[PDB]
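Enquirer: Input: one structure, supplied below.
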Amino acid sequence: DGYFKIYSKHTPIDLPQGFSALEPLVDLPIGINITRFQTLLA
Amino acid sequence: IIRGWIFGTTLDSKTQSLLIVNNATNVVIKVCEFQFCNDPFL
Amino acid sequence: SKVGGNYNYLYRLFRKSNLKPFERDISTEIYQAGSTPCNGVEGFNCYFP
Ligand SMILES: *[C@@H]1O[C@H](CO)[C@@H](O)[C@H](O)[C@H]1NC(C)=O
């Protein structure tokens, strides 16, 4: 509905075991159409 | 090493795209009509 | 309103598919309406949206 919701979490120590639940971060009202994405690396 | 992402449908200047990035000093969120590189990096 | 006509307000007349709720579309690409290719040019098949 034109929103971009993000949930995130950080945890100090190949995907590891355990159970950690992410908490809401932000919900941006961008109102655009998305079908692809790419990652930026330094 | 991971700095952010870019979202959209076509990553040219014909449509809007969302840019989330965290450079060395600031995190910048912008939803504009970007023309993107084949291999963008920092 | 102005005398002689005010032309600062626009709307979209042609689109390929329906919008989604709270979605904005600010594109300006020529619309194909006859299955015949038209790359920028206009007339008899294609219109400014
Ligand atoms: C979003 O983009 C895709 C591909 O670019 C397109 O097929 C779809 O129709 C777009 N969204 C809407 C609501 O039309």
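To match Swiss-Prot, the residue numbers of chain B are left as they are there, and the shown ones run 100-141.
Looking at the header, which is where the method is noted, we find electron microscopy, 3.0 Å.
Cβ from N, Cα, C; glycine included.
A mutagenesis experiment is reported in Swiss-Prot for this position, B:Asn121 to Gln, and the note states: Partial loss of biliverdin affinity. Annotation of the natural variant B:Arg102 to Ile in Swiss-Prot: In strain: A23.1. Here Swiss-Prot notes a natural variant, B:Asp138 to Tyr, with the remark: In strain: Gamma/P.1.
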Enquirer: What's the CA to CA span in angstrom from B:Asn121 (mutagenesis position) over to B:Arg102 (variant position)?
Expert: 5
Enquirer: Taking just the CA atoms, what is the gap between B:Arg102 (variant position) and B:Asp138 (variant position) in Å?
Expert: 14
Enquirer: Which residue, of the recorded positions B:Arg102, B:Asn121, B:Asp138, has its CB surrounded by the fewest other CB atoms within 10 A?
Expert: B:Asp138
Enquirer: Taking DSSP as the reference, which of helix, strand or coil describes B:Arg102 (variant position)?
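Expert: The three-state answer is strand.
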